[PDB]
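Below: one structure, written as structure tokens.
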Amino acid sequence: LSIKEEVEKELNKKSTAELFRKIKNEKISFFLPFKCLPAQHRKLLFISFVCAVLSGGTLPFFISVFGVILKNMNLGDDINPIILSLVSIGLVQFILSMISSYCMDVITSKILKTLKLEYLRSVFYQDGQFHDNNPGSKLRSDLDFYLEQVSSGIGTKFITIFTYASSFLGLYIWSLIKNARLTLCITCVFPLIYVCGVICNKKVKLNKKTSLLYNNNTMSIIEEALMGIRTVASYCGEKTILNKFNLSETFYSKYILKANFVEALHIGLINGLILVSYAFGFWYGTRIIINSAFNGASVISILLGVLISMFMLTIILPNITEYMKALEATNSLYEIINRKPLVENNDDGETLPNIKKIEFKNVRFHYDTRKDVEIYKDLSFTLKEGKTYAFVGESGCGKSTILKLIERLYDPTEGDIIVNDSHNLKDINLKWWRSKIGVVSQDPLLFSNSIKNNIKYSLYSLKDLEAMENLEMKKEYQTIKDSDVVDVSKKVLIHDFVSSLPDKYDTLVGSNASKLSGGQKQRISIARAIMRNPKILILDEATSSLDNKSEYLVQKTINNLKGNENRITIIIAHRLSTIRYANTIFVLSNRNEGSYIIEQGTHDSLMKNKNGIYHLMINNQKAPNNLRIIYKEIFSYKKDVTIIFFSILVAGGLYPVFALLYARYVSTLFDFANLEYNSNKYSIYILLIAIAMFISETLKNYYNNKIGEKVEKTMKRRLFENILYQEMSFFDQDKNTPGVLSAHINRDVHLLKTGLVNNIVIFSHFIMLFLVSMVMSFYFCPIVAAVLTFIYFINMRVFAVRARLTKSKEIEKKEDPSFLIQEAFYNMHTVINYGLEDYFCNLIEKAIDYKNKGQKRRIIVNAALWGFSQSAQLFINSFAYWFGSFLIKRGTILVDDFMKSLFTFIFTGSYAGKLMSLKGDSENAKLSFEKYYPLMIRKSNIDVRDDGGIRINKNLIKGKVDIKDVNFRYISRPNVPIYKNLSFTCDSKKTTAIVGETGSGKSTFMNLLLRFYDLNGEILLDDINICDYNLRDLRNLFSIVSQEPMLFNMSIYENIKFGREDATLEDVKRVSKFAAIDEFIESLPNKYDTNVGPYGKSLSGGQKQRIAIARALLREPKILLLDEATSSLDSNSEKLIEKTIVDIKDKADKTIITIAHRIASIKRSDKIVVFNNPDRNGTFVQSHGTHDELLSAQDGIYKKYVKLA
């Protein structure tokens, strides 16, 4: 997980007091999911309700007999009746906890089924206008989201709110009736915990948000430097990017450490006030006794009662949050099911006797999103029955929209679509209209069942109009015989192919028919469309891939199909061989704000009508090392490790002492002699232990993160400093992308902070507890500790309950009801056309036949696994006390030894199990580090940091640049040669123009000239080769001006000083005057300090490139490399740029190489070099030294580009 997301998840959470105010003020009841239920499922809720309040009255009994057991063991009498009375309660608790999970998971399954089976329905009755807004794969990306917010908050962890409240009430009020002045004076230290929490969380969030503020800046820097890399190298700006990074990272570090300090203090203080509560409770208890003469067994239990009463309020609250979450998720779904379709199928529309005389009258339409993009102007004409038609439209006319208007996805806005001169479109039953339209769409939309069933899905919507008009719909699909498939396959000439291979009609087509060819799939789609004898045939790019044979045979079929005496066939295709004969062809076009009839006439009187657009149509067409690096790094901080060491030893040493100090107090409380002095002596020790455990935990939890930060901010530096100095072939590979390279630096380095150097400390502290506890529990009473260890071993590692539980839960949570949902939303526009309730009642059967056999076994097992989880510690403690009281009455063991060897074991087990769940991801952080470690130790082999080579002065530079031969070929595609035997010169201080074919690869001379790609060939600068120059000073005399510049998110004054950090503002004012931009900058607030936006998006294209030209002229360049500085800008800036260019070239000081195509610059050019690509193998030079005095002396291309210019 990323850092930004991890902080936003913590910041975007609402407390219960906020969700309640959000949930009350629009009447979202607490009983919303439990209103889709029969009565047979409505009273299992009551059963599971009363089978939970009873299981809460267990702890108020054990806590009431706990002190009496001890008073009875250390005084001489027996305890067997108490045990016999205490085991039966465990048994009935097991049974009452076995009931509830069974009774609840069933209900969850039921409601989770019903919501889905209503959602699918409400989705399948949208009106097209909606489908355009929320298309397809989103809806099943939201469904499975909501259906895992409601199931993880309405299961068995909704009934555990009433058990805990029952236990709360019982404990507290039993503790209050016995003696109130004692329990009141114990729960007065607890408000000080809530107050500290609310005071500290604020100081946490205030600093954490300011930490987040300084993080996205670094993200922007990294992405924006990894994107524009070849403009960072050519100006030698690898260094002045790192200072911003290091200045932006330190604020983040210091503020998040300020947060972690407060986050660590709270823990230590919560672990310190409780131990004071114990001591003051005992001290005041022993003073209400002496003043009385109320036994001592009514002081050992009140403390546990009042102290465990509040532990329930620390675990009730998350479940209420999850329940509110489930509510707001369900009420984010009962608005989708209850949306109005506005094209409703009332099943009452008066239908025609037959379809006759379709007629349009002046229909206009606007979308809902694009409320200003019109397609129609004057749609008005007539289409009569019995005779054929045909139409022709371009790729943006609206054949799709006419289809959606005859199919009636949309309604008209202005006109009307009266049919048969007495019936409007909005009176016909939509069920019956679509029943006589055969659409052959662009792509073949076939399912993944067979070749026969995709064909036989046509007649279902008609056979469904036979039973209701007399249920009988489920079985009458057998009436559809297999003899119609025979002849309808013969007609399209596919019967031979489907009969040639085995499994004639039973062969299953692939996933969306991924076995056959596209043309054959379109043939099957056409056979599907033809099979039902459609009345209004609407083709759309139907016979495109077919040859003339199948097309013309289908045409013969349609125009001679039985029952064509009364039809309106609308055959629409782009191949103009289908329109040889037609009763009328209104060729349709949209020429832009709306279509209209452009032509009219039969094909005999249309191809020769006029010299219009249809004339053009008929005329034209016719591995271990890597981590010991980290362990070397960690063990170089000598002051921060010793404090952690000492604090771990202190905590692990002084926490177990509290147990055997709690047992020396019991034995002196049943001894009326000198009770006062003993209390005075045994309370001060607990005060001291609290004061020590505060400091120990605080300093253990702070220096941990203090160590964790530095490993990050010394690995990020190495990565981001090593990536910049790498050559360009690195960035050209496939798996070396800016996104994946920027994902590592944040995610996996934050994981190295969390995982490793959090999970080391946990294991160390755990072992330090486990050694000493096992030692001084095996020393007082050896016989008991062996038995207790055997018990917990055979429990945790052999009867792992919560492990098997989640292993059975998440597997079925991960999981044909899941294959049809997917392939029903892809093929939506076929079920909207025809076939709608076959899948309304097929998902139900496939869903139900997988419930029972698995669900009932899984749920009768997972309840037996939960009951034994809730009712295990009781039996263990009972057996322990029985065995202790058994060995005592035969002399083998004393009392105090047992009472000291028991409590240590108990409390240390609880505390160890507590802190052992704070771990992170230790595995993936050791796995990623093997991916991204070779990147911080990779060699570059074109390295600018090398200071070995011939130093070069700017004084003795002539400026000649020569090439003798080149043969270049990219490694990302080693088949396309580009250059072949390029050889020419550029002498000194003279212009050299480059004209040639567009896209021939002219912008690669430049890159080789700056050493981005090494070599075959030979390049020369002042008669010396380029690989002997110490390229620091080679890149420090060139200066490019590319087609598109790139600016950064810094000020303008800094973007102009990129590379050269030592230059006054007067030079910037001087050079911005020659770029003709020192008037707009003097019209603005914060003139030379206006922070432009990211990627320079707060400027125009005519202001950006003049800033670039100012950036290129500040370096005092010796060789200038221009590329069409006046391409696609507005008039004023373009003219200013021509003025600057023609001003530079007059000041003959520097050698210049341009890429020009305007004749005004060619004339002054002193040399012109043509590039040509005769055949697709390479380019080379064909002309030399024309300079427009040789404009026509031999036959060539320069004459073209001077008469075209």
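Just so you know, the numbers here start at 1 and follow the chain as drawn.
Just so it is clear, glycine is given a Cβ too, placed from its N, Cα and C backbone atoms.
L1099 (ATP 1 binding site): 17 other CB atoms within 10 A of its CB, across all protein chains. Swiss-Prot lists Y367, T369, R370, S395, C397, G398, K399, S400, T401, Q442, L1099, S1100, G1102, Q1103 with the feature ATP 1 binding site, giving experimental evidence as the kind of evidence.
Residues near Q442 (Mg(2+) 1 binding site) in space but far in sequence (CB under 8 A, at least 6 apart, same chain), listed by position: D540, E541. Sequence annotations record features per position, and here Swiss-Prot assigns Mg(2+) 1 binding site to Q442.
For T998 (ATP 2 binding site), the count of additional Cβ atoms within 10 Å of its Cβ stands at 6 [all protein chains shown]. In the three-state DSSP reading, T998 (ATP 2 binding site) counts as coil. According to Swiss-Prot, the ATP 2 binding site annotation covers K515, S517, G519, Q520, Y970, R973, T998, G999, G1001, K1002, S1003, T1004, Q1043, on the basis of experimental evidence.
The Mg(2+) 2 binding site annotation in Swiss-Prot covers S1003, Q1043 and is backed by experimental evidence. Remark: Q1043 (ATP 2 binding site) has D1123, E1124, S1127 as non-local neighbours, by Cβ distance under 8 Å and separation of at least 6 in sequence.
Sequence-distant neighbours of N74 (mutagenesis position) (same chain, 6+ apart, CB under 8 A from its CB) are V666, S667, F670, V895, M899. In the three-state DSSP scheme, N74 (mutagenesis position) is classed as coil. Where Swiss-Prot documents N74 to Y (Swiss-Prot position 86) as a mutagenesis experiment, the accompanying text is: Decreases ATPase activity.
Under its mutagenesis entries, Swiss-Prot includes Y172 to F (Swiss-Prot position 184) with the note: Increases ATPase activity. Reduced to three states, the DSSP call for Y172 (mutagenesis position) is helix. A 10 Å cutoff on Cβ-Cβ distances gives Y172 (mutagenesis position) a total of 17 other Cβ atoms nearby, all chains included.
Its own atom aside, the Cβ of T187 (mutagenesis position) has 15 Cβ atoms within 10 angstroms in the protein chains shown. Quoted from Swiss-Prot, the note on the mutagenesis of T187 to A (Swiss-Prot position 199) is: Increases ATPase activity.
For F311 (mutagenesis position), no same-chain residue lying six or more positions away in sequence has a CB closer than 8 A to its CB. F311 (mutagenesis position) falls within a helix when secondary structure is assigned with DSSP. According to Swiss-Prot, the mutagenesis experiment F311 to A (Swiss-Prot position 331) carries this note: Results in less ATPase activity when stimulated with mefloquine or halofantrine, indicating the role of the residue in mefloquine and halofantrine binding.
Neighbour list (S869 (mutagenesis position), Cβ cut-off 8 Å, at least 6 residues apart, same chain): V801, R802, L805. As a published mutagenesis entry, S869 to C (Swiss-Prot position 1034) appears in Swiss-Prot alongside the note: Decreases ATPase activity.
The note that Swiss-Prot attaches to the published mutagenesis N877 to D (Swiss-Prot position 1042) is: Decreases ATPase activity. Of all Cβ atoms in the shown protein chains, 16 besides its own fall within 10 Å of the Cβ of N877 (mutagenesis position).
Counting every protein chain shown, the number of other Cβ atoms lying within 10 Å of the Cβ of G1001 (ATP 2 binding site) is 16. Of the listed binding-site residues, namely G519, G1102, the sparsest CB environment within 10 A is found at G519.
For the binding-site residues listed here (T401, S1003), the lowest count of other CB atoms within 10 A around the CB belongs to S1003. In this structure the alpha carbons, written CA, of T401 (ATP 1 binding site) and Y172 (mutagenesis position) are 72 Å apart. Note: the CA-CA distance between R370 (ATP 1 binding site) and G519 (ATP 2 binding site) rounds to 35 Å. Within the same chain, residues at least 6 positions away in sequence whose Cβ sits under 8 Å from that of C397 (ATP 1 binding site) are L588, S589, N590, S595. Here the CA atom of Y367 (ATP 1 binding site) lies 65 Å from the CA atom of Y172 (mutagenesis position). In the three-state DSSP scheme, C397 (ATP 1 binding site) is classed as coil. Residue density at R370 (ATP 1 binding site): 10 other Cβ atoms are found within 10 A of its Cβ, drawing on all protein chains shown. With 48 residues not built between them, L1015 and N1016 place their Cα atoms 5 angstrom from each other. Residues listed for ATP 2, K515, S517, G519, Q520, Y970, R973, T998, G999, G1001, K1002, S1003, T1004, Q1043, cover a largest CA to CA span of 49 Å.
Ranking the binding-site residues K399, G1001, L1099 by the distance of their Cα atoms from the Cα of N877 (mutagenesis position) places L1099 first. When the recorded positions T187, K399, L1099, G1102 are compared by Cα distance to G1001 (ATP 2 binding site), the shortest distance belongs to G1102.
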